[PDB]
Amino acid sequence: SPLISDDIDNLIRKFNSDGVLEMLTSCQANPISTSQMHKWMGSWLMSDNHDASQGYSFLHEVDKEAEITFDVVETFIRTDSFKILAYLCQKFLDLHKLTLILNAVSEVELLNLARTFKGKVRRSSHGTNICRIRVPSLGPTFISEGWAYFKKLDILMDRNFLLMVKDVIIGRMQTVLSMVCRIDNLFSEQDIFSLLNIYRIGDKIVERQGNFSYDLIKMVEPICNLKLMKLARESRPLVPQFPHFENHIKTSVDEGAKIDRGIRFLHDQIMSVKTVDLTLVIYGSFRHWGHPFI
């Protein structure tokens, strides 16, 4: 379903002027407006000022089972990025738990989930339930009837916004996994860091421009397609230039850089990529800064 600001807007308006309103009151909430929520996400996605112990443990259990799998393979035939990945894994675990709680179909499943994830449930005035749970990357969280309020961040999310954020984290994990789950050893850690650096540059655009960032983030697709054409012409030098598509990119980025210089950085980083293969990884990550309110 479409990502809209309307429901969050309407609830915040009602609050500072049903069972969820009661929940916000109890927390002494002061939710930031929807026009600030993407800015928060930009600042948060690759943040590392939180507990990631479970993320480390996760990434250690997985990489030890993967190294058993690869052990089976070679039986037949015959670190720096690890930290950044641990924090992504922590955020995934946190968002996954919150989603399960948020999507509890009944009171009985809600209670089981709350027990499992060390959450507490209490009754609202309208026969509804409020579940409170602490997660390392987001702080104390209060969930009721499709809503999640983050007391430490003063952020109110509806189901869709929370899902949008989880899709970004899953996406970035997937891209990193894709670069390591190879049988041809195609990518180096340097290549992984090239991708992480691109994430970082784009996140700063989101942090600074908020919902308006996506006008610039959308340019990753045509920048990458131009880069693919330039790479192609490196190997087959007699393929004709396409001055109009190239000039469209140039003017698009030139104008966008007046809004946020980050899109110049993104353009230039993509243009510095040495292979079709890494360029396609970046291309395939074009949704990995999320989606705007529409």
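The residue numbers of chain A are those assigned by Swiss-Prot, with the residues present covering 43-59, 72-132, 148-363 sequentially.
This deposition comes from X-ray crystallography, 1.8 Å.
For all residues, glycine too, the Cβ spot is worked out from N, Cα and C.
Mutagenesis annotation in Swiss-Prot: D236 to A, described as Almost complete loss of viral transcription; the structure shown retains the original residue. Its Cβ taken as reference, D236 (mutagenesis position) is surrounded by 15 other Cβ atoms within 10 Å in the chains shown. Mapped onto three states, the DSSP output places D236 (mutagenesis position) in helix.
Experimental mutagenesis is annotated in Swiss-Prot for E290 to A, with the remark: Almost complete loss of viral transcription. Annotation note: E290 (mutagenesis position) sits in a helical segment as assigned by DSSP.
In the structure as shown, the Cβ atom of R356 (mutagenesis position) sits within 10 Å of 14 other Cβ atoms. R356 (mutagenesis position) carries neither a helix nor a strand DSSP state and counts as coil. Recorded in Swiss-Prot as a mutagenesis result, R356 to A carries the remark: Almost complete loss of viral transcription.
Summarising the environment of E290 (mutagenesis position), the number of other Cβ atoms within 10 Å of its Cβ, over all protein chains shown, is 12.
Once the 15 unmodelled residues between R132 and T148 are set aside, the endpoints remain 27 angstrom apart, Cα to Cα. Note: the CA-CA distance between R356 (mutagenesis position) and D236 (mutagenesis position) rounds to 9 Å.
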